[PDB]
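Please read the structure below before turning to the comments.
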Amino acid sequence: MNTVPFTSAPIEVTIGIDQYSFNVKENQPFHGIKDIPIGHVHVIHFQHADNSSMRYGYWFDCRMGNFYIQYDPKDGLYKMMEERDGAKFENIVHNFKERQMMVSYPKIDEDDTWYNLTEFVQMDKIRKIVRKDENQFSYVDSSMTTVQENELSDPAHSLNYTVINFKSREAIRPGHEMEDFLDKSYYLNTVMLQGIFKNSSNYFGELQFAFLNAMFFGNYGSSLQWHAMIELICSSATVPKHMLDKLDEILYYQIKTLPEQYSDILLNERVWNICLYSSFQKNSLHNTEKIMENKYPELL
Amino acid sequence: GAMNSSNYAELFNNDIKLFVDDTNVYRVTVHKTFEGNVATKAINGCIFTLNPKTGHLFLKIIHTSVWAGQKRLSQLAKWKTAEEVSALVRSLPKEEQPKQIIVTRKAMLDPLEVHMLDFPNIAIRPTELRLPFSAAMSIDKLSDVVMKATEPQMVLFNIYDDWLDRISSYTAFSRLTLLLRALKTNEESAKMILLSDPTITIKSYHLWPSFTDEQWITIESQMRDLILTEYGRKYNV
Ligand SMILES: C[C@@H](C#N)CNC(=O)c1ccccc1
Ligand SMILES: C[C@@H](C#N)CNC(=O)c1ccccc1
């Protein structure tokens, strides 16, 4: 169980760690988060009390280094940093733990929610989508645009998600126009899975990463990516049975975790109605269809 | 964006554009089977591709053999239309290729877009107008070449005859749309108006009769009356 210490909390802020959150009062003696489960990526995220604009945060994996948070009064945000002096870090942590000024990652033992939301998300793959090679952790915020959003303006600050475009030469083989548009299996299985992603584990991971950034930061381009990756599978007549069964589990946990009062903005009516009721896979997502119908029957 | 009343004069500027109408591509007769069920029999169709500035009509005849053994024919028909329009564009010299293709039905947008991916600079546009191009098969010479076809064939016509020698494209298109609206609303009456006088003939190389300017005014008024009349006989006004 690892720890992310905080130097201090000089401004009042709501702090999230994965699906949990707590409010820290201005200058409240707070020194970080302990008992973080090893084996998963994590996200530590922030919303200032004065400016609910700009949710922002950091994806990290405590196996890759010792990370801490420190407020920067010039740039006006909580910044993640790496401490390279291993013994300095252990001594800081042990002192803050002895003084009981650390919130405890509050995982229930029955609860596999975080695993289920991050099964195929890796820190090495997150760094290939969020490019800042000098750091081992990755910053994301509400405003960052995607490569595809920019094609339609600061490149270093972009989410490089694999661009999916159903009316593009990449998606449509010459001479198979109608075939490939109405049945996207070629594009899913050959172009994306065999050619770009490399396996389904990587396709599921970017789809999971897209969802988490949409949910935690309200990142609009991330939501677009999540839905595009769902639609590409549901609109393929030929999908390996193991991928369909896994997709159903993935989406079930995403829909289960979504805050009810954000569904209006985070869920695209057209994609979900098409996917659950019209597409080739309309009958292959039993768990997802049951939770969607019992939790958001209005959208449908 | 969409083509409507507000941007109507754009049809007659000097940027090459084509209308594509697919309403006569897939044509069937519905009939009963010996067992008392219903079946369809396809008949030859056509794609109506028209340059509104010049009158040049590219009439691609769709022979019933293209449907043999195929499923979901109404959907296929849109993709077949898009395939043939794309093939036509590719066949034209670069300086003759359109800058815009306006589809008369919005369901043609995605099929045409996908087939024209190789032409990113050709805009594919819908229209808010309810244009009467379905009535093209009420022009006797066009219907005749479609029904006689025994194989796929492209036939070129000028749908304006020689009108552009005397009138502008705007006026020619307006006359065409009036004639076709009349043929669509009451084909028999409309054809009575056009051929009533045995002394006005259709030249071998033309589609419509050889009316003088004055006779065209009389004809055009008669077509308007019909379209209003029928609008009464239909709405009881
Ligand atoms: C009771 C504390 C002491 N000493 C340990 N709890 C916290 O630091 C904390 C808990 C919730 C919100 C913000 C901070
Ligand atoms: C852009 C390609 C790369 N790298 C494909 N994306 C992934 O493999 C991936 C991206 C994020 C999380 C998990 C997997």
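We number each residue from 1, going along the chain as drawn.
Quick reminder: no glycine exception, Cβ is built from N, Cα and C everywhere.
Quoted from Swiss-Prot, the note on the mutagenesis of B:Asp21 to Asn (Swiss-Prot position 1853) is: Reduced growth at 30 degrees Celsius. Strongly reduced growth at 16 degrees Celsius. Around the Cβ of B:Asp21 (mutagenesis position), a 10 Å sphere holds 22 further Cβ atoms from the protein chains shown.
Other Cβ atoms within 10 Å of the Cβ of B:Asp22 (mutagenesis position) number 28 in total over all chains. Annotation of the published mutagenesis B:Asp22 to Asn (Swiss-Prot position 1854) in Swiss-Prot: Reduced growth at 30 degrees Celsius. Strongly reduced growth at 16 degrees Celsius; the original residue is retained in the structure shown.
For B:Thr23 (mutagenesis position), applying a Cβ distance below 8 Å and a minimum sequence separation of six or more within one chain yields B:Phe48, B:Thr104, B:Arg105, B:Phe133, B:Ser134. For the mutagenesis result B:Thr23 to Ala (Swiss-Prot position 1855), the note given in Swiss-Prot is Reduced growth at 30 degrees Celsius. Strongly reduced growth at 16 degrees Celsius.
While the structure shown retains the original residue, Swiss-Prot records the mutagenesis experiment B:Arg105 to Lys (Swiss-Prot position 1937) with this note: Severely impaired growth. Reduced growth at 30 degrees Celsius. Strongly reduced growth at 16 degrees Celsius. According to DSSP, B:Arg105 (mutagenesis position) sits in a coil region rather than a helix or strand. Around the Cβ of B:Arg105 (mutagenesis position), the number of neighbouring Cβ atoms within 10 Å comes to 17.
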